[PDB]
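S.K.: Have a look at this one before I ask anything.
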Amino acid sequence: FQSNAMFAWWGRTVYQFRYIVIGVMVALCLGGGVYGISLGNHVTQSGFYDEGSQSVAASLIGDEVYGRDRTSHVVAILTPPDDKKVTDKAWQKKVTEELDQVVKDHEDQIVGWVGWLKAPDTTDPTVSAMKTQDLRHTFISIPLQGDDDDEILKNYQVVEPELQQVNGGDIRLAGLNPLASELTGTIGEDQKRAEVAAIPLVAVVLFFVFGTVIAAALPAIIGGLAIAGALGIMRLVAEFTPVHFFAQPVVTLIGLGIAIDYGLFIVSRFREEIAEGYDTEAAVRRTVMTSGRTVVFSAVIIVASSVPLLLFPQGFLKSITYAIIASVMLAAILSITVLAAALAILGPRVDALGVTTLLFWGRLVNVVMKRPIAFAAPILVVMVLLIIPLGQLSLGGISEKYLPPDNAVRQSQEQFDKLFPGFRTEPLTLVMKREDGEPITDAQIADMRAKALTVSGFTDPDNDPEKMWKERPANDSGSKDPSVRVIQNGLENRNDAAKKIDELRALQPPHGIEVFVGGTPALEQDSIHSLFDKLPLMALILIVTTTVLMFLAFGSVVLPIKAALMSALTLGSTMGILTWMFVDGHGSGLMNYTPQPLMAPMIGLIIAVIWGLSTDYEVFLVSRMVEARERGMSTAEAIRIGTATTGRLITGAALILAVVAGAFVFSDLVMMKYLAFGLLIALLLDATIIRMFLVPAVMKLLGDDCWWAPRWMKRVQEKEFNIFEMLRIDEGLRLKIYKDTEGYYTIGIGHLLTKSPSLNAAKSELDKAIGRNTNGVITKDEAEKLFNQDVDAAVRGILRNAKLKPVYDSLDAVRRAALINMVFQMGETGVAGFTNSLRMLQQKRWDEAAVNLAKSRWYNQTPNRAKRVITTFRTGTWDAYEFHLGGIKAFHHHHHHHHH
Ligand SMILES: CCCCCCCCCCCCOC[C@H]1O[C@H](O[C@H]2O[C@H](CO)[C@@H](O)[C@H](O)[C@H]2O)[C@H](O)[C@@H](O)[C@@H]1O
Ligand SMILES: CCCCCCCCCCCCOC[C@H]1O[C@H](O[C@H]2O[C@H](CO)[C@@H](O)[C@H](O)[C@H]2O)[C@H](O)[C@@H](O)[C@@H]1O
Ligand SMILES: CCCCCCCCCCCCOC[C@H]1O[C@H](O[C@H]2O[C@H](CO)[C@@H](O)[C@H](O)[C@H]2O)[C@H](O)[C@@H](O)[C@@H]1O
Ligand SMILES: CCCCCCCCCCCCOC[C@H]1O[C@H](O[C@H]2O[C@H](CO)[C@@H](O)[C@H](O)[C@H]2O)[C@H](O)[C@@H](O)[C@@H]1O
Ligand SMILES: CCCCCCCCCCCCOC[C@H]1O[C@H](O[C@H]2O[C@H](CO)[C@@H](O)[C@H](O)[C@H]2O)[C@H](O)[C@@H](O)[C@@H]1O
Ligand SMILES: c1cc2c(s1)CCOC21CCN(Cc2ccc3c(c2)OCCO3)CC1
Ligand SMILES: NC(=O)CN(CC(=O)O)CC(=O)O
Ligand SMILES: NC(=O)CN(CC(=O)O)CC(=O)O
């Protein structure tokens, strides 16, 4: 159930108010860009866990009571120069002084530095392990101030430039915060690689789509305004909800491409409307009423494919979904507001600037429709084989391996673990809270320790069961509430985590004690089960909402059911190739990334993104095919006509987003590589294999049941504009007798009753004409009957005139109505006066014919009606009447008033 009255209204109103539209929208988005370049200072790295999970509650209680663990913030490997040993007291004094100096200057950022180097004469075996036994390396630990991840990372980045100079610059920093800042700086590095390699390439792809500077430049400006405004929207959202770092490149990697593609399509159809003969006002309105609603539907489909991600509790996916929605909706709005008004101002000047300014699909579709199974099956089988790698698949958490294997910080983390094994631990934790409020007695701790010892698989370094599950270290920021106690122990093999936790949760607590299972493996496993638990509902919502929207678009039941599984196939094979690439490792040597399990939220994100991409492209294409079959075309020529006029623009937009995605696949953060490669793969599969070979065959074998419209769930076609409506516009419709501009009694559509002055004689002739006694008033249908009679009289007169019959037989029905209109107005001799223009019309030289007709006295005397009729001759459509300014005030009776 459409409403193009709104799109018609907006296509008119955006032309009317084009200046304030461009002003307001450009102002708002550029202001948003100023507002949102500060977005990078208000994003978070938190959002990978399930903050409603038991392990998160365990972590919160632990950090409250015992104090958050700051021992892993920054580890620094110092090694003396000149192959000196770490017991050199001069080098010891120098480096101790340097470190106390850097701590003295940044006490609001650094808590202090720990390590053997502070007390080199000590008994502590753990502290004495902070030096290698060859005594040429020793590490310190530098805890930082801060009570959330973002604040601690900001403090680390504040003190890092001076910390890095300690010991002649030969100090290697690792730990949570060096790794975190490297991982988060990959974002800015990707944005600049985009800025430098993508925008020239997409600019020249734009210029190859339109061989014109201005037409190519408009979608690029739309994309830039989209990026600016979306960063502004995201900075505004950041003041209510946390927004993840990853939301920033998603604005560029997905937002910019789609905004540019929207601009592509709208400028393309504006140019083609101008080429079809319409003026820039009608051109703007039709561009809106067609491509603007295609892009609005495109935005609705992308939002419908991204929203299910909100089912997941990870703030990561939440903020990414918000970024996608803002980018896409702002892109659509801009493309039918700033871009529409810009085109309304420019007009045909969009093509004024050529390249000189410097300072076939139908053969392909038809080859493959008489040979369908020669491509169908030998493509579906290859795609299911491309999915068989998907069964190979694992998931994991963030690691230093997410950086390239030659990354300095990753390498020093790996050398820290190499030189000092056993410090880096990820214990599971039993956190116990007494419901009531009293301290927890040692009997309860011993009980819980025994019940922890019934379960196998926990590390026992000293081979004494009594001394595993030691109490968590308690520091100066813990409340030390005696009603809460934490014990902890690492796993021998972390692959057992998922089950070990599940059995430690299966333990029954002591009487009056609540126990939460926490620790890094618990957080990761709880988040993985979060995603896996709420993934099926995600997929179902995704699928069925996409297919009901394709019900709305195609007006079919078999075509959406086909496109749904075709897109399921695209998604499956894309993910299979992605797993062959990033888990099995094929491509890891050339691209410089480590083969490893995938981030779990990336699964939901990639499902949503690739699914939305494929159904967006399939709707955009087969849309024109359903319109072809609706425009009398056959199925076959329908598939052909659909692929034909779309091909160039589809491949252009595909190439632009492929360029920016290929800019992003070089990122140092492997999650970025995975997502951008999934984009490239799904793109190249959707733009050629499925688009060219799969859909036309599959829709040929579905012969004519490709459109099955059951019940009243299909678009009936509405009132076709006719000559009655045209001249009701041009001559009015009056149901009561009146006097025209000559004082003659007229009724209906310009129907002269009599030249007599007696209104009663006019009433007599109208009573005779209508068949009843009317007292001077008729109904609408009787007026239509009188008009049909007059039209028949005018056509008979035309076919009787040697000067008019040839051109009249020449013309189509709409242009025939234009000629009958001219005859009605001025007589057949008057119309036959236009010898040259009538010949031009006869020769279908619509352009020159319109030009010559506008040079006439007819145009000068009645420019609005003459202009409408001339436009009808040019375009051969009813556009100049279907949408026009209100009404007319001077009523004059026409020639061929028919009497009987
Ligand atoms: C854009 C892509 C780049 C991705 C960058 C990812 C960098 C990875 C850095 C990992 C930092 C982990 O830090 C270790 C911390 O883990 C837990 O606490 C954390 O988990 C809780 C769940 O809510 C929060 O409440 C706490 O605030 C929060 O610190 C422990 O309780 C803390 O004792 C410990 O110190
Ligand atoms: C992915 C990131 C991986 C990063 C791995 C993290 C590396 C972990 C490094 C942590 C070093 C911990 O060691 C430092 C020592 O702190 C505590 O003692 C504190 O109070 C004592 C007073 O009696 C003083 O003597 C100590 O100097 C003082 O630190 C503990 O009681 C010791 O047991 C522990 O040895
Ligand atoms: C628009 C882009 C869409 C991308 C389409 C999907 C293709 C992605 C790239 C897939 C692998 C590309 O090849 C890149 C890799 O080639 C070789 O290895 C491959 O050839 C060896 C023969 O001995 C075998 O041993 C290895 O298993 C095998 O991976 C090199 O050893 C690697 O240095 C390099 O990384
Ligand atoms: C406070 C501010 C709130 C703003 C609210 C904004 C709501 C956004 C929804 C706007 C309604 C737009 O919906 C699109 C509507 O048009 C579709 O067809 C159109 O796309 C086809 C592609 O195939 C072309 O072929 C057709 O020419 C063309 O008519 C379908 O006919 C309708 O089923 C559908 O509903
Ligand atoms: C179908 C159309 C698709 C068009 C796609 C092309 C459009 C955008 C292409 C932009 C290419 C920019 O340059 C590519 C990259 O070269 C090196 O990369 C590094 O990558 C690995 C990471 O460790 C290691 O191999 C080396 O450190 C080093 O090679 C530079 O260090 C990067 O700064 C630079 O970004
Ligand atoms: C109206 C629509 C279109 C026009 S005019 C021109 C060609 O491109 C489309 C727009 C882009 N779209 C592809 C696409 C790209 C990225 C996506 C995505 C979909 O969906 C989910 C997140 O990321 C295909 C159709
Ligand atoms: N509209 C017309 O045909 C005007 N013609 C009149 C004619 O054909 O004799 C004059 C012209 O072509 O300059
Ligand atoms: N706008 C008017 O009513 C006057 N005119 C219309 C015009 O100037 O084009 C008379 C007509 O319709 O033939």
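Just so you know, the numbers here start at 1 and follow the chain as drawn.
Method of determination (from the header): X-ray crystallography, 2.8 Å.
Using N, Cα and C of the backbone, Cβ positions are placed for all residues, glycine too.
When I checked Swiss-Prot for this same protein, it listed these features:
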- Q45 to R (Swiss-Prot position 40): Binds to SQ109 with a dissociation constant (Kd) value similar to wild-type (MUTAGEN)
- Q45, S46, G47, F48, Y49: 1,2-diacylglycero-3-phosphoethanolamine binding site (BINDING)
- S567 to I (Swiss-Prot position 596): Confers resistance to ICA38 (MUTAGEN)
- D616: SQ109 binding site (BINDING)
- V659 to G (Swiss-Prot position 688): Binds to ICA38 with a dissociation constant (Kd) value similar to wild-type (MUTAGEN)
- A676 to T (Swiss-Prot position 705): Binds to SQ109 with a dissociation constant (Kd) value similar to wild-type (MUTAGEN)
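Could you place these features in context, so I can see how deep they sit and what lies close by?
M.R.: Taken residue by residue with DSSP, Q45 (mutagenesis position) is part of neither helix nor strand, so it is coil. Remark: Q45 (mutagenesis position) has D149, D150, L153, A180, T184, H244, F245 as non-local neighbours, by Cβ distance under 8 Å and separation of at least 6 in sequence.
Counted within 10 Å of its Cβ, the other Cβ atoms near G47 (1,2-diacylglycero-3-phosphoethanolamine binding site) come to 23, all protein chains included.
All chains included, 26 other C-beta atoms sit within 10 angstroms of the C-beta of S567 (mutagenesis position).
Counting every protein chain shown, the number of other Cβ atoms lying within 10 Å of the Cβ of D616 (SQ109 binding site) is 22.
Applying an 8 A CB threshold to same-chain residues 6+ apart, the list for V659 (mutagenesis position) reads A198, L201, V202, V205.
Long-range C-beta contacts of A676 (mutagenesis position), restricted to its own chain and to partners at least six residues apart, with a cutoff below 8 Å, comprise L253, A661, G662, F664, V665, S667. A helical conformation is recorded for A676 (mutagenesis position) in the three-state DSSP classification.
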S.K.: I'm trying to understand the geometry here, so how far is the Cα atom of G47 (1,2-diacylglycero-3-phosphoethanolamine binding site) from the Cα atom of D616 (SQ109 binding site), in Å to the nearest whole number?
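M.R.: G47 (1,2-diacylglycero-3-phosphoethanolamine binding site) and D616 (SQ109 binding site) have their Cα atoms 29 Å apart.
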S.K.: Compile a sequence-ordered list of residues in the same chain as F48 (1,2-diacylglycero-3-phosphoethanolamine binding site), six or more apart from it, whose Cβ lies below 8 A from its Cβ; state 'none' when nothing qualifies.
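M.R.: Within the chain, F48 (1,2-diacylglycero-3-phosphoethanolamine binding site) has Cβ neighbours under 8 Å at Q314, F316, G397, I398, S527, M599, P601.
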S.K.: Below 8 Å Cβ to Cβ and six or more residues apart, same chain only. Which residues does that give for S46 (1,2-diacylglycero-3-phosphoethanolamine binding site)?
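M.R.: Result: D148, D149, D150, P242, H244, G315.
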S.K.: In this deposited model, 34 residues are left out between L359 and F360; how far apart are their Cα atoms, in Å?
M.R.: 34
S.K.: What is the interatomic distance between the Cα atoms of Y49 (1,2-diacylglycero-3-phosphoethanolamine binding site) and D616 (SQ109 binding site), given in whole Å?
M.R.: 31
S.K.: Determine the recorded positions, out of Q45, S46, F48, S567, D616, lying near ligand 1 in the sense that the CB is under 6 Å from one of its atoms, and give them in sequence order.
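M.R.: The ones that qualify, in sequence order, are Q45.
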S.K.: With an 8 Å cut-off on Cβ distance to the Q45, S46, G47, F48, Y49 Cβ center, who else from the chain surrounds the 1,2-diacylglycero-3-phosphoethanolamine site?
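M.R.: The answer, listed by sequence position, is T44, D149, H244, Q314, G315, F316.
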S.K.: In Å, rounded, how far does the Cα of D616 (SQ109 binding site) sit from the Cα of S567 (mutagenesis position)?
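M.R.: That comes out at 10 Å between the alpha carbons.
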